Amino acid sequence: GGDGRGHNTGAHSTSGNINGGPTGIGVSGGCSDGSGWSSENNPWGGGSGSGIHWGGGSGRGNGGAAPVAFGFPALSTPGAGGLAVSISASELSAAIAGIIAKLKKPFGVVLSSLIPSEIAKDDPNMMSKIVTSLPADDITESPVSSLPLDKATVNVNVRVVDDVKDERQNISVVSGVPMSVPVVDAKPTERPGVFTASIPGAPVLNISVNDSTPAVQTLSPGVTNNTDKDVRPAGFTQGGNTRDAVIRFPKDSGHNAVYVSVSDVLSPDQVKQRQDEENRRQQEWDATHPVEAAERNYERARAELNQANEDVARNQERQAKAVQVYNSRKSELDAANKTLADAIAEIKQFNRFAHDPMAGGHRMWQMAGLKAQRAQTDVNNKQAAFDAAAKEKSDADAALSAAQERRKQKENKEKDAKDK
Amino acid sequence: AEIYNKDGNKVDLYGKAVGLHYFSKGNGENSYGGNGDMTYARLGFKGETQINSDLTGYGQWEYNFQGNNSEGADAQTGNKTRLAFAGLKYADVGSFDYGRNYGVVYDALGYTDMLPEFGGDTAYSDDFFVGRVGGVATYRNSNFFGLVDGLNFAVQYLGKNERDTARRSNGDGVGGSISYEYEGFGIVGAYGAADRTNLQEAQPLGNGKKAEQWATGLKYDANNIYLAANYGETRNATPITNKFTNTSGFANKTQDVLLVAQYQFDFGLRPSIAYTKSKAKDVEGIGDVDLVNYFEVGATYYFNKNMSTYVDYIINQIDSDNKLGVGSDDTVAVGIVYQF
Amino acid sequence: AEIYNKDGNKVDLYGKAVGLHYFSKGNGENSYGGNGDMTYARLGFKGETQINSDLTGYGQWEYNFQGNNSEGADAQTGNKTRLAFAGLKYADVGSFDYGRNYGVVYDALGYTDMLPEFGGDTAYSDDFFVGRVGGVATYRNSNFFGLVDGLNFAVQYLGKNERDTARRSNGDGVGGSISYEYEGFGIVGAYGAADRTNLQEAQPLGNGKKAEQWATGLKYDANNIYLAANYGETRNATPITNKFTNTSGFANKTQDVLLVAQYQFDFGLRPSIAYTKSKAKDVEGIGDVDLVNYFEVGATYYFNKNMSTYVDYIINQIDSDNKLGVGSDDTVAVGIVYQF
Amino acid sequence: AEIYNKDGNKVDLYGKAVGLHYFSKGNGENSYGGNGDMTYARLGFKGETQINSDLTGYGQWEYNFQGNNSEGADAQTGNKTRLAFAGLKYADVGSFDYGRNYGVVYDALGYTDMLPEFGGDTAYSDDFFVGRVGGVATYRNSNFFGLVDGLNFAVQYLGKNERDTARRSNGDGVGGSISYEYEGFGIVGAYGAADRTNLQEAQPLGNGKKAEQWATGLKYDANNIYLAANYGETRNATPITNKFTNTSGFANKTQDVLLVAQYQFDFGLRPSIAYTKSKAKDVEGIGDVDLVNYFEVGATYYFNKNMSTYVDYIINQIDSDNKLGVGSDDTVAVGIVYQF
């Protein structure tokens, strides 16, 4: 308010200027006596350019939603307007292609693991969800484009699903049976390349395509990236806290259809609940065959085999790490032994002056003394460390023999079992 | 004040400081204006130079710095450059300027924008023609080439601006305005039309490309009195936000009516009264609704041109059940101003 | 400088530039002040106008622009408006102002804040009453209505400010300050009390609601000499940050001691010495600790009113083992100043 | 303009406003300069004071505010302080200054940077010695203590700057420049050397520590004519960005050639032509490439000292297949200027 005061409309001007001239306004006189001050002095000026130059010249030197990689479960804190997700166009990394190809030829492979203890540190209310996205064509046998608009549930070859295993909830890629997920169209929004999918039973999933920035993988203390990508049996209750859907874009957008799963972060009570129900369902499924031994054993021996396999893998890991530790400590030793040979050559060098107290060399002699005794202590330390590493390495070498005998026994058990 | 008026060039540094506060019931979320300290200082410079007897060139710039902000990350919040332009005044044909300046439609909407603090809500900034924007080329005629006294007209072209937000973006536009002042009476009519950018269409609300505004203004100012009445209609031009949906956009149709009546006294006093109303129509999912509907009752003591104090009490008639999360609460503001 | 003095109105544009640098061992993380280039320029305007013989109105504003920043995204970092307020001075009863200004307790703390660059650390900014804050209304009496010469008092109300960070927030507050100057000697006492907002209480450190500051100052200034000693105590008012915990908050109790002794010479020279200390008590989990503990030794050559150079060496006595990650390193600063 | 010249002290407020626009094919991503409205206003203050007959002290500061930005969160984008320094001029021995100022190499590169809007592309800002930077201490001699007229030399030390970006960061540096002006003819030579910070070395592009720049300039200005030719070579000094890779760093080697020919008329006219070229060598993965290669054809009409208009058409010869995603499009700019 108050803007109207004054504020003339039409053209804008206030009053008469002091002088006429655009660039030549002063008082008077020209023809100069050179005096600098008299009535015949022209300039009538002083302190012309006492200050220094300040950058002479014009001086106009020049002129006046990071996307989450496909297949990498990440936390999205919700808003009132729903979840925020931004996909990319760049095709899914080697990792996920690998996993899904392996899996093509209920079991599954664990992408990530969840830890409420940590997830709450940043999201105390436990409102955050876990979003994951894949390019529809890698999941669906029939491209989503070439699909009736009437279909609400498209068939899928794999899905991203929450499971409860080893006392943690974890997000993982499942497959191997008839599966099928909601198909929903993506209304656009103000932002350019940004739509709103609404999956039944999830929040508003507002997506945003972005193929300008190079894709990123977000890293959150709760969500881990389980290196072990072995195929394991999957939950009977898999998905009990997951909502996924194939989302298609409008024809005049040019955006490929994308699959997205959105899983809840379970609290630890809910995780004990899921584990319990899972154990009850495993109990159920166990028998009902001809007898308990026929099937229960089938299962205990296949699980035991898969575990022995994990044991072998971790043992091999330990042995490849112990081989490097061994070689490293060995070369540290070698190095320190060359340094020792050096210092002891310098002592042979200046030995002459050992009993010559008034020579230059007889300084460098004690100095080489110091050098040698140090390098020797060093060598001793490298020897201790190398011995220790050789011990660890031998232990590992036996660990492998034992673990792979165990794998052989568990694989024979798992054969006998699978025959019965 | 004029600090340098030499060499056929004159510079008028004009700046002011305003210790301001807003009061209202509650925290102030629903208050018309807000609540708390709104102190701010503005600085600007105007300059003229008569290149020729019949041709002179002028340049004006203004910036606003807010003092209510803290010294942390929010120091720059609310700090901006309002006006920055230049131009030349020929003897009679008129004058032509370019830069960042008020839109022609603001010329019409100036009559109502006489309130001490509130007022001119419809004249949003960075909007098509109602408020001050950057990238305008304007030609103006005074007294129709000196033919008819008091009747002046202006035309304005608006270069497209592609910004991040539809609220601040625009496209190619055109507009015109005419104002006849006779014997104290004043009449004005302004019209502006432009095309909405693709980003603008992307808004959930709003439909169509031609964003159109136009307005008509009447007034009488003299004898320490000032009456004014501006009626303006627009299509797909006015911004609107929905707190319930937390979604924004533009109004398919809008009618706005503003009325002001202010008296001034010899002893530096100016009581003021203002009625206001704005109704948007054909809103997507909200039908027709009223954006603003309130009375003003306020006053201003003018100690002198350079010192003044003022108060304004806004009786917000908006209801709480309004379908756009608009603030349905009254408000008041008290301000003191120094200006050179 | 006075640029406009006409029509019973006077405008004084005051601005300066400071080429500054900070040195210290290492990168400067542990240095008291810091390290590197700290060049900055400040601009401001003061204005007065005698409305009546007994009544005059004044408005003052100041801004600080930093030159150390680059021309990229960090250009605006550290740029802010220090002071922006207005007010009126009656003949004898006193004067009343409002805006963004120093808190009454700063009046007491002015005696110690005479150092060239460092000093007045206790008078933090955006703190309740010790430093310059926004939303204060102050009334001042000079010579107790002209009754007793040299004895003047001020009172200040502080409107609540709900900001994003507890560091910059406050609540309803009140305060007062009195200063008696006699024969060169000077005495002052200031007290301020306010309520902490929920964000402040929610902070891990600090406990209680009444955020309280108060200070007492004594001095003797004459014959080119200036001695000063300010002792101030506060509750839940001083800000504190823990690098080890990377957590901030307020101090349940704090005592601060400041001592200054500066001499001036006819030949534009002014050596200075300053002692300082601040001890916080009842810290949550840290008991009692020292926030700052250092000596000053510096000097200043005054070429004239408009040109000066200066140097300051800060002997930080704080130890590295302090339980708040405080800088246990010495520091030095060298500055040159032009000012109009 | 000189606003205050009293008490042996003089203040010159200098500021201007520029209504500017850039045209080019397409949205302007690939345009040399850009496209749209580029209006901006600069404000600055210079101040001097003769402390003694043989010793005077000066301080200067400049800021640039852009008007193209909107009034939302992006208001401050492109707003910065160009120059902010101070210093003293002794009678004959010379002068010493410190602050944020042009690097010595700018002295050599000034000859080519005479264009109305474009020009001086090689003289990047916040670069080692070619452009204006903060933390420099410069000494200058005029006419070699008055021994040889027209021959003046300068030396400059550059304090290290560890910023967030390698583009804006630097380290300890030194430089010198010599300029002999005789009877209108002019010759200059400048050299600068500094060390790159870890962030700069850590950049994917660029390799080595010694960032080196140097330049040689020749000119003749008289009879309303201005000819100039500057050749400068640098190592690990020029910044470079790859749109294809969206990765930046510095250029292992760079050669830059600038040529200018401008004529001036009595009736406030000055047509201009400029050739320019810059080729980087030993680029990581791109071998040798041309960063900029264009012609200039432009003009400027000077209505008076305070008012001017100008146009510049840049014939960008860079090809689309350039291996750095550089803009291979022409461009043009049209500007109007008021300045006091």
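Residue numbering for chain B follows Swiss-Prot, covering 23-362 in order.
Recorded method is electron microscopy, 4.7 Å.
Cβ atoms here come from the backbone N, Cα and C positions, even for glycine.
B:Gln88 (variant position) falls within a strand segment according to DSSP. B:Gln88 to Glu appears in Swiss-Prot as a natural variant; the accompanying note says: In strain: B/r; AA sequence.
What Swiss-Prot notes for the natural variant B:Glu139 to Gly is this: In strain: B/r; AA sequence. B:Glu139 (variant position) is surrounded by 24 other CB atoms, counting those within 10 A of its CB over all protein chains shown.
A C-beta separation below 8 Å, combined with a sequence spacing of at least six in one chain, links B:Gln284 (variant position) to B:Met136, B:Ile247, B:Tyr248, B:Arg292, B:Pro293, B:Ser294, B:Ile295. For the recorded site, B:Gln284 (variant position), the DSSP three-state label reads strand. The natural variant B:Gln284 to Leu is recorded by Swiss-Prot, whose note states: In strain: B/r; AA sequence.
Contact with chain A, taken as any Cβ pair under 8 Å, is found for the variant positions B:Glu139 out of B:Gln88, B:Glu139, B:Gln284. Separation of the C-alpha atoms of B:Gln88 (variant position) and B:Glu139 (variant position): 15 Å, rounded to the nearest whole number. Within 10 Å of the Cβ of B:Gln88 (variant position) there are 23 other Cβ atoms, across all protein chains.
DSSP classifies B:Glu139 (variant position) as coil under the three-state reduction.
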